[PDB]
Amino acid sequence: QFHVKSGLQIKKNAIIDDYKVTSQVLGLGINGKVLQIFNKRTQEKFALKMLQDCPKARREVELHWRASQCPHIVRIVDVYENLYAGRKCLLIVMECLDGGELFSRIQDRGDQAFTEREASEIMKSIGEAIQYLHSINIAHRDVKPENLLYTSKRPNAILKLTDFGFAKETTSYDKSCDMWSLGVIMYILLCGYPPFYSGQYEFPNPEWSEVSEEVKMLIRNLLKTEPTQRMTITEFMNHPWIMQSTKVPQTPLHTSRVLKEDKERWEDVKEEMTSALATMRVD
Amino acid sequence: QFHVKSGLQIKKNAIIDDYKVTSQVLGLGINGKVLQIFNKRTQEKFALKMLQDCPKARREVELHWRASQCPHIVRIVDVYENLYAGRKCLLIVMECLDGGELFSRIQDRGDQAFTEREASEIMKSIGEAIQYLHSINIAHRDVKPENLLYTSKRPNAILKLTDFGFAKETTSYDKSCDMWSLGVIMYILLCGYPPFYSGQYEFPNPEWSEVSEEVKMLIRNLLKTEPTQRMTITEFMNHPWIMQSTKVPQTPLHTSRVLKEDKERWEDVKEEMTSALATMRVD
Amino acid sequence: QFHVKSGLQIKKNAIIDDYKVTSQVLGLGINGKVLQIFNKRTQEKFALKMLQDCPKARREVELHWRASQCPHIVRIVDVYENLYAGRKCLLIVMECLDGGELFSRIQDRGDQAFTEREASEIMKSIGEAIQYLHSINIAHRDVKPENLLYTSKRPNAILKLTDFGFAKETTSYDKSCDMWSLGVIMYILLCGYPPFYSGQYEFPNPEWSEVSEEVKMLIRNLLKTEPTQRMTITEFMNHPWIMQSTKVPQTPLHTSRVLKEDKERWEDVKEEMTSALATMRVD
Ligand SMILES: Cc1ccc(-c2ccc3c(ccc4sc5c(c43)NC[C@@H](C)NC5=O)n2)cn1
Ligand SMILES: Cc1ccc(-c2ccc3c(ccc4sc5c(c43)NC[C@@H](C)NC5=O)n2)cn1
Ligand SMILES: Cc1ccc(-c2ccc3c(ccc4sc5c(c43)NC[C@@H](C)NC5=O)n2)cn1
Ligand SMILES: [Cl-]
Ligand SMILES: [Cl-]
Ligand SMILES: [Cl-]
């Protein structure tokens, strides 16, 4: 045996042949709304994304399918070509992410401590997800707090990356947008506020007072303004703080407290990161 | 439930797996010949159009499929990708239109009266067909006497529009060609001769002697030389003569008599309308 | 009935659903390696070509499928779209050519005579293969000793043409490359060495001493430097030496002896023909 996995089985049937669709809205991505649906055999809950059919959508779906095999990428189970209001659309059925957002979960931790080791485990997971994409020459280009979601409500749920609506084949810089995004997420993970305000990005006391240079040097190599200066995903995953995530110190962070204190500005933080990512895309 | 309808199930099998094909010719459209065939389960008679496979054909078929749902558009039941003389072709199976042409049927009415109310019912049907196409941003661009056919030999048969071989997506004027065509059909419906000879388009006595300004104003807004002046299909369907077609006066027309008198020139009338439409397309 | 044959049934499933794949290598073509596999129902041996998925591959496969029906073209049985190392590839399953190369078989004849009539039968077979391709406006563009293979180890096995990795639709010179290739093969068939060295192409004594002008005139019309001077495949197949291949004289050739004597340079002969064909392609 040699370990081929199935190609894109894009289906022509009406989805209602195979899935019961609902009007429960689960989310909105940058291309459109995400709806709940139920598999007509199993009753298992799934999520449906409606994309109006187009060459851009046909490429993006194919990239998400190629991404699907990675344990930290949201899996596609089915894709349909259907007619809706007489205009042709694509319906992507994905696995149900009832676990919510990465940082919203941390902000909802309350009592218990959020450690540098847990930040290392999360950042290893995110980096491991990007590593698969870059190794097959796919760049995500919209890695951000809205797009990192958990599979279940338990503490040991597994984090998966979402919304390939900006993804791009690097075949002949686009890959550097993911590495910048990883540095921003890692910064927010370690103190609860972002490295931007609209005169440097600071490392303010007290939150950073005991934080190592080892992480801060790792941050400095990710947040370079020039894309050519940023470390690659390969170099990131080989850093000891990432590679040896079990051995990382259990250092308590301020992150949860600060995210609660700044909760009224958190929507703005996510919006200006989206604006920064859009600026790096219209490049 | 939400009312999705099935996407283009283009089939790879040999059509003879599914349909018995015959050598009975039913017609010729602008792209090619139309043949009789029989569904191998049901024995129901259908019509087969052979299009040599091409990107232009692949788009046009998709537009005809999107059009198919409208009650006044000829339905596609199946589409096949086959090999013929070693060169790849597309076979479109459509519903059987044994009812013949719109004006040929009127010309064959003989005895009984053809009324302005019946012209309003026909023009409502044609306008209702175009309205669906324009509302999904499809323009037909070849609406003409050859392309409006009836489902059955009875008087109350339903009229359907045919031959998407010039149709075009208006997505970024093409839509105005259908509105010009509707005005020409409406003119011929009301007197039996066209508004062209090769010094105005007339409204000659006696045939127009009792014909209202309400229709003639409606005609004047459709036959404008500049496309930007023509009424839209929306404005046409809202005209009282169209909207209130049951209330339209039962005025007897000269149409059938004139079509019989001018039958020797009717082929030329259809040919010069095709030439006028081709001129408006090479635009 | 009208004799449609099935279109390209390109399949989405994992090939291992349908075929047991092996690590036995059968060959390498210009695009990639050819592997042995077994049909999971029948156990019949087949050959698998892995092409990384691309528009160029999607066209070439379609051309090979259209070619497939000809008895002297290697048949495709199935085509799959699969994922491999997370990158999308195409797997072409072809009929098993255990019979080896055209000239390698002749070189391995040893004892028995190789006749001008047998050279006429081989050249009729090759010309008959090209005739199908040109009649559907496909040019092969890499007809050469590596690409002409036999279906079985018996003397009366049937010769088939292979490797459509350079084939091209002539739709608007490319067709002339096949005719040049046929002339080179015919030359080598008749004496055992090629008409090139890197000052004319000779007809040396003794091998050509009794060879007719009828073949040599046929050769002269195929090896013209200017493509516009070469005979077409139609004119070739109408030549009496080809058309009347059963009536061709049983003249004994030197070919097998010379191929054995020059066996140490035969790999170079095939390589410089490939280089000449590449030069005629980068045109
Ligand atoms: C109880 C419960 C059940 C399901 C969900 C849920 C929410 C959002 C998504 C989802 C599954 C897939 C995708 S995909 C996708 C999503 C989502 N959200 C919008 C953006 C991030 N873009 C995307 O592509 N399942 C939440 N809670
Ligand atoms: C008894 C009997 C049985 C069948 C028919 C019949 C004639 C023409 C067509 C048809 C069905 C589809 C299409 S399509 C199409 C057609 C036709 N005609 C040519 C032009 C208008 N273009 C087209 O695409 N069925 C007439 N009489
Ligand atoms: C016992 C035994 C069993 C099988 C074979 C065998 C060798 C080469 C090929 C083949 C089938 C298809 C194709 S295709 C293709 C091939 C081959 N060879 C490489 C080049 C010519 N290009 C091509 O496309 N079967 C030889 N011996
Ligand atoms: Cl997506
Ligand atoms: Cl059509
Ligand atoms: Cl090939």
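Throughout, chain C uses Swiss-Prot numbering, with the displayed residues spanning 45-216, 240-265, 282-366 in order.
Looks like X-ray crystallography, 3.8 Å, at least that's what the header says.
Cβ atoms here come from the backbone N, Cα and C positions, even for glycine.
What Swiss-Prot lists as active site, proton acceptor is C:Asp186. Look at Swiss-Prot and you will find C:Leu70, C:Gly71, C:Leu72, C:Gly73, C:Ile74, C:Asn75, C:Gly76, C:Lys77, C:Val78, C:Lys93 tagged as ATP binding site. Look at Swiss-Prot and you will find C:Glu139, C:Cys140, C:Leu141 tagged as staurosporine binding site. In Swiss-Prot, the entry for mutagenesis C:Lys93 to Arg states: Kinase defective mutant, abolishes activity. The structure shown retains the original residue. What Swiss-Prot notes for the published mutagenesis of C:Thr334 to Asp or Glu is this: Mimicks phosphorylation state, leading to elevated basal kinase activity. What Swiss-Prot notes for the published mutagenesis of C:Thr334 to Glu is this: Mimicks phosphorylation state and constitutive protein kinase activity; when associated with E-222. In Swiss-Prot, a mutagenesis experiment is listed as C:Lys353 to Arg, annotated with the note Induces decreased sumoylation and increase in protein kinase activity.
Across the 16-residue gap left unmodelled in the deposited entry, the distance from the Cα of C:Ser265 to the Cα of C:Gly282 comes to 10 Å. For C:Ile74 (ATP binding site), the nearest of the recorded positions by C-alpha distance turns out to be C:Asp186; the candidates were C:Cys140, C:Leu141, C:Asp186. Checked against C:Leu70 (ATP binding site), the recorded positions C:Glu139, C:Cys140, C:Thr334, C:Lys353 differ in C-alpha distance, with C:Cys140 being the nearest.
Across the 23-residue gap left unmodelled in the deposited entry, the distance from the Cα of C:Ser216 to the Cα of C:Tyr240 comes to 12 Å. Following the DSSP three-state reduction, the secondary structure of C:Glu139 (staurosporine binding site) is strand. Under DSSP, C:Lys353 (mutagenesis position) is assigned to a helix (H, G or I) in the three-state scheme.
Taking a Cβ distance under 6 Å to any atom of ligand 1 as the criterion, the recorded positions C:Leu70, C:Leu72, C:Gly76, C:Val78, C:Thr334 reduce to none. Checking the recorded positions C:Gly76, C:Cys140, C:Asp186, C:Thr334 against ligand 4, not one has its Cβ under 6 Å from it. Taking only the Cα positions, the spacing between C:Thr334 (mutagenesis position) and C:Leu141 (staurosporine binding site) is 29 angstrom. Across the structure, C:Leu141 (staurosporine binding site) and C:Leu72 (ATP binding site) place their CA atoms 13 angstrom apart.
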